[PDB]
Protein chains: 2
Amino acid sequence: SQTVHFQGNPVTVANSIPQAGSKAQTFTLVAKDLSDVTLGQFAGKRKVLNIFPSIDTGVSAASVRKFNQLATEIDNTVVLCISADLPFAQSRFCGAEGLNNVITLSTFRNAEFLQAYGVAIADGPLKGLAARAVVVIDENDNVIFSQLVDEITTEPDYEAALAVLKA
Amino acid sequence: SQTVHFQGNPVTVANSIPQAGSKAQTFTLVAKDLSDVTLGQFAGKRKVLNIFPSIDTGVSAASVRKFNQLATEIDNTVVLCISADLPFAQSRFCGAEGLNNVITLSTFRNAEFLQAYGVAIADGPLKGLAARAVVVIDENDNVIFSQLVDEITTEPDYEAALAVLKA
C-alpha cells in the first residue's frame, strides 16, 4: 500500500499508483449526464487524469481551475477531473465558473477504479475517497507520468504532468 | 422490486420500502465530520428519514428546507437527510442556508443502506442513487410511516409523515 499525509498525519492508500511505462488499466466512470465513460472512448488522444478527494473541499477546485486553463495550451489531449463526488457536485462547480474544457467523471458507481488506479484511501475518515493524484496516459494507453501527492492539502505538480506532453 | 417514475417514465427501485408496523433495520451512515452514525445512536427518539437522489438536483433542496423548519415544530425527534451525495455536498447546502436542525448523512461508504431500506435505484442513469422516500421510525425503532414517492420530481407528503408523530 502507499502513504500520503494530511497536515503531516499519515493516510493509507491502496495498491500502487500506475508507474510510467506501464499499461493504463481500463475504466468506466460516470459523466455529467449520468452516461458511462470508458478509457477506450478517448482512443488516439493523450489523457490527463486529475484525481482528488472532493471538489467541495481543500485545493481540489484550485486544481480544476488550473487544469481547465492548461487544457487550452495543449493539443490532442482530454483533461479528466475524477472523484467520488456525485456528477452533480462536479458539474455544479464547473458550471458556476464556466470551466468548459475539463471532463468531469465520478467514481460513485465504480469504486473499482480507485483500487485499480492505486488511489483508494483505505482507512480513517477519508475512507472511500480518492487520494490526490495525477496520471497522464499517452495515445496508446501507456502511462507516461504519475504523481501521488504526498501532502494531500497541496496542489499537484502541474509542470511535471505537462512536461511529459511536450516535445 | 418497486417502480417510481421520472416525468412518467418508470424507474426500478430494489427490494421494498419498510412498512408501518415492521422493525427498522440498523444502519451506518457518514456525517458531516466523516464520523460513522448508526440508528442506535438515536435511541429513545423518533426519527424522520428524508431520503433523496441528490441535494444538488430537483426538489431535494426544497424538501431539506421544509423538513429543517418542520424539525422545530416537533419534540424528541431527529430529522435525518440522507443521500448518495458526499457529506461535503450536503453540508455545503445546509451551510449556505443556515439549515442547522437537520442531520445530514451520506451513503457513499454504505450502499447497503439503500438495499435494506428499499430505496436503491437499480437500473438506468440514476442507478446508484436513492429514490425519493420518507421513513418515520418510533422511539422503539418500529417503522410507523413510509412513502416511496411515486413521481420522483415531486416533493414527499410532509403532512402524512408528520401526522404519525401527532397525538
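What you see of chain A is 2-168, where the numbers are those given in Swiss-Prot.
For this deposited structure, the header notes the method as X-ray crystallography, 1.8 Å.
Each Cβ is built from the backbone N, Cα and C atoms, and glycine gets one as well.
The DSSP secondary structure for A:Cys82 (mutagenesis position) is strand. A:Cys82 (mutagenesis position) is surrounded by 26 other CB atoms, counting those within 10 A of its CB over all protein chains shown. Mutagenesis annotation in Swiss-Prot: A:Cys82 to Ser, described as Reduces catalytic activity by 28%; the structure shown retains the original residue.
The annotation that Swiss-Prot gives for the mutagenesis experiment A:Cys95 to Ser reads: Reduces catalytic activity by 80%. In the three-state DSSP assignment, the secondary structure recorded for A:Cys95 (mutagenesis position) is helix.
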Sequence-distant neighbours of A:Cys95 (mutagenesis position) in its chain (C-beta under 8 A, six or more apart): A:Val65, A:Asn69, A:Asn101, A:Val103, A:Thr105
